[PDB]
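Comments concern the structure below.
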Amino acid sequence: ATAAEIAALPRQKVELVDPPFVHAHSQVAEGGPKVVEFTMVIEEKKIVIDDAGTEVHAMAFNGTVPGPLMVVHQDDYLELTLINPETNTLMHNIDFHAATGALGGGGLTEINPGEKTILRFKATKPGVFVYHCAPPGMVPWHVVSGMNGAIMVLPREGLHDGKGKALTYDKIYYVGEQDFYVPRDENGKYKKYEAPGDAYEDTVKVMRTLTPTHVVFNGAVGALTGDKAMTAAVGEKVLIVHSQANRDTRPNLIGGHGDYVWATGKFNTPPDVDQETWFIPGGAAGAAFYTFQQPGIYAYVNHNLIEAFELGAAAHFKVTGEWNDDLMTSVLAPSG
Amino acid sequence: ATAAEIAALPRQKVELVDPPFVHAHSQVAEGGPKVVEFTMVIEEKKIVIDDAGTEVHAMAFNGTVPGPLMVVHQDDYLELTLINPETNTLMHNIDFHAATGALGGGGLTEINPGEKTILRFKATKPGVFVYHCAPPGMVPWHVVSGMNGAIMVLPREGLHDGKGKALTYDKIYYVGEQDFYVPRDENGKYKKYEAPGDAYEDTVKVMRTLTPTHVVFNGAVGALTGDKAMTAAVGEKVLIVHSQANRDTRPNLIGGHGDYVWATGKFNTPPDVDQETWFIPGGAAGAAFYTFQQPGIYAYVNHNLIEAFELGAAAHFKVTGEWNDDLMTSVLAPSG
Amino acid sequence: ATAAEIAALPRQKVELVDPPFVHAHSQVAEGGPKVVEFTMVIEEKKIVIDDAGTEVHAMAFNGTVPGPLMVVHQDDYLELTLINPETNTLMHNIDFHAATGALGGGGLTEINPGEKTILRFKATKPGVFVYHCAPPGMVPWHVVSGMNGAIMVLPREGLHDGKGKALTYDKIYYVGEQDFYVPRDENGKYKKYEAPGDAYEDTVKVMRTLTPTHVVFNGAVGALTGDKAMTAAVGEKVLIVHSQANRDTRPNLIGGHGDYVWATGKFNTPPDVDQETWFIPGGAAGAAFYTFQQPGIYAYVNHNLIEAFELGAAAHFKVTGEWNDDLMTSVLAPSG
Ligand SMILES: O=N[O-]
Ligand SMILES: O=N[O-]
Ligand SMILES: O=N[O-]
Ligand SMILES: [Cu+2]
Ligand SMILES: [Cu+2]
Ligand SMILES: [Cu+2]
Ligand SMILES: [Cu+2]
Ligand SMILES: [Cu+2]
Ligand SMILES: [Cu+2]
Ligand SMILES: [Cu+2]
Ligand SMILES: [Cu+2]
Ligand SMILES: [Cu+2]
């Protein structure tokens, strides 16, 4: 398509919402290709990542860790207006794994504090993809400071299983997983810093151990539990998009399964089925589809249980509904 | 299925055998759905895991690490009687990744010493699945203390390749891989403790480094080598079920291949073929089918060779039969 | 085939080239089965792996790290003459994951300094496979000293996608990823040694942490950048073979994609498509096929960005051609 043809295309402005929720969208594409517009302001800000009050000088797209999920359809154009406020101190940019060229847009979006840029790319490949800051010379630090998220490019005909059968979810959740490397003092207590730069040297040292001090969902230990636990009901079909821009993860819905899992996150690659624990390599997004059959609490975790329960990679699902004794029943409850 | 129908199903008690061996079963189901009954007694006991007398206070299903492999067919019901003797001191339960509901059954099987429980669940999905102890608050600790195993839910029609061609094995082995985190004193000597709880704080510290001191098959370094090597003959078809409940692994039959590998461990997902090294994420089981073509010794290992030969993740296969010079031959033996 | 039938097959002597380039070959098999001959001299030599002058006592096949890529077709016989010069001080051998029997040939190829051997095996399975030194007793050490490579066994009919369409590449590159464990002194400085054996005790201790000090492509940090960046042109089809003999990796062509990726490295296993980041387990090789659509610099990395940018696992592609504004364009360049 020529510039003229693209300028004639309809344009829709979408308002992003904070993870784990996803902005309103249609699974089946409406009309022909469109230029979907998104705006995100970068905010360098202090966030607390655990109950002890541990701090991280985050670099967050739209002010959240992970950045929000942007949703478009295959062959739509994603036009992102990216803003780096003069209140920030570092240069920032964005790399869309879903895009093609200039390091995912990285080479065309380098913005200093006080600048903005508008990048447009054709979403030619269907699936979920990671996006993240990629400044030449300080990539890992910015990424593990939370500057990453994901987008979903839906097939124009919505989701289907490997054999051509439609898969329509009732709800969708985006679980961004983040590995944090927080310096500790001689007492083994997490250190705090006045400015983000102050922490760089100590942090690089921790990063070199390839051992995160924290592995969390939605920016903090327990962020998706309690009044913020995800929800569903027996019978409900749920799509769980999961991303990790720097380190491997292995999602598992404890008490359930991954009925259809596009482990590689790409829709033209048939999904695996009946999964117990699936695998998403660092630098990628994956997605799992499940129809709940039992009510009660579920633990959604990175299945290296130390990472899940000692480091913070665990969420919960609260599911309402009738218990099914055919699937499972306590013949004899715990007793003498 | 009606209520009367389940109650009318034939009940069958099966006697378990210790890994790497598997209890008697039929690949193709025999008769309609059944309620397959198993019983496992929990044993807390000190075991030696290496050639240096290193000890671990194990928590073991049926007294073995890994716990035994339970085999049923899709749509049978697995009815497990789980016993926690009054001689034990810790709380236990069981999570079946193959099951649906109550956190895999963990929420219905919490038993203290002196208690027993009976759990029944319908094996609705075919494949090999991990099962492990999972009491709220002490999940990773108990799991890395060896309280995990796997089950196999065979398709009623047995296994088939991606083209619908039946895959019938002559022998089946279950290799459970265990990551252990044993504390060391300031001199580097592994510590010993009087009771399980005594080692808790020291052990969690090692666990948080995400670096196991040992990675073993069947509970100890060398457990599946020498006089305990697994066996086969040229021409025999063997299925090797492999599990790892907490950490990733990458099996490889050195000298052979994985002719058909259900890397994810789920039979409705077509197997990969001609594999050199496959990958099983922590929290899952996988299965590899192979037809031996050459006699001799084979090393079956986790292919991060440091984990295999420095940490303990290596086993052997001793295969009888005639050598095939077409496949391989020494044209010129080592010489000056 | 009988010994006589094999002896009558046509022979072809191949001259190997240093990675990332690959020796001349035909994607589609030229004629029936043949005995393809290769010769590799083992070289124990010092290599400098980073800009701080860090040394490693390398054990390199054909003098490089990784060893060169050998290409044959399915059902051809690979006949390798391996030489261990009197100048070397260690026993060496070779294990081909592509072969069948005697530990991949390791049991039939043990040669001391001053010895040579000739091994022939039938390449019965198509795909890319790892090969590495495998002495009984000192495996991980030699492997992580750089003694590993890969071979490609192409289907007689060349490559095809999952639907049977031919995938013909214009260029092919072989990226060997190496994890190094270099000892340091109490001041955090990398130690140097006068002979290979001198660093053994120290290296094992570092290997036990399972945390490499360096993760590099083609033997050194920046080896595949600058004067050695890989090249291509818009419209060109490129196959990127990638191997890791001891540790997991997750390749990603930043700016592009993996249009077709045989992640497990085996050609009879359908390739995944439109990949952002793929996964290759330690002890295996994989291959990705991509058609460039945009000119410019691309970063090819292990997508754990710490491993890529702090540890060394990063390469570059320099692509020439016309920029495609339909796929990506800067609507608004960085500005106030
Ligand atoms: O922009 N590097 O993944
Ligand atoms: O039951 N938690 O993996
Ligand atoms: O030959 N050991 O991977
Ligand atoms: Cu940034
Ligand atoms: Cu940045
Ligand atoms: Cu990236
Ligand atoms: Cu237990
Ligand atoms: Cu327990
Ligand atoms: Cu589990
Ligand atoms: Cu060697
Ligand atoms: Cu060697
Ligand atoms: Cu190997």
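The residue numbers of chain A are those assigned by Swiss-Prot, with the residues present covering 40-375 sequentially.
We read in the header that X-ray crystallography, 2.0 Å was used to get this structure.
Keep in mind that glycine also has a Cβ here, set from the backbone N, Cα and C atoms.
Classification of A:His181 (Cu cation 1 binding site) by DSSP places it within a helix. Among the features that Swiss-Prot reports, Cu cation 1 binding site is placed at A:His131, A:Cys172, A:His181, A:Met186.
According to Swiss-Prot, the feature Cu cation 2 binding site maps to A:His136, A:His171, A:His342. The DSSP secondary structure for A:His136 (Cu cation 2 binding site) is coil. Long-range Cβ contacts of A:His136 (Cu cation 2 binding site) within its own chain (separation 6+, distance under 8 Å): A:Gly143, A:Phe168, A:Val169, A:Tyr170, A:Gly322, A:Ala323.
Secondary structure from DSSP puts A:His171 (mutagenesis position) in a beta strand. One entry in Swiss-Prot concerns the mutagenesis experiment A:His171 to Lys. Its note says: Loses nitrite-reducing activity.
In the three-state DSSP classification, A:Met186 (mutagenesis position) falls within coil. Remark: A:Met186 (mutagenesis position) has A:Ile81, A:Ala97, A:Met98, A:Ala99, A:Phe100, A:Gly106, A:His131, A:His171, A:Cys172 as non-local neighbours, by Cβ distance under 8 Å and separation of at least 6 in sequence. Listed in Swiss-Prot is the mutagenesis experiment A:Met186 to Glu, annotated as follows: Contains only a type II copper atom and fails to catalyze the reduction of nitrite.
Looking only at the recorded positions A:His171, A:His181, the densest Cβ neighbourhood within 10 Å occurs at A:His171. Taking 8 Å as the upper bound (exclusive) on CB-CB distance to chain C, the recorded positions A:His131, A:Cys172, A:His181, A:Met186, A:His342 give none.
Sequence-distant contacts of A:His342 (Cu cation 2 binding site), defined by Cβ-Cβ distance under 8 angstroms and a gap of at least six in the same chain, are A:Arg289, A:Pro290, A:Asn291, A:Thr316. Listed in sequence order, the recorded positions among A:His136, A:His171, A:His342 whose CB lies under 6 angstroms from an atom of ligand 5 come out as none at all.
Each of the recorded positions A:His131, A:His171, A:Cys172, A:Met186, A:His342 was checked for a CB under 8 angstroms from a CB of chain B; the ones meeting this are A:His342.
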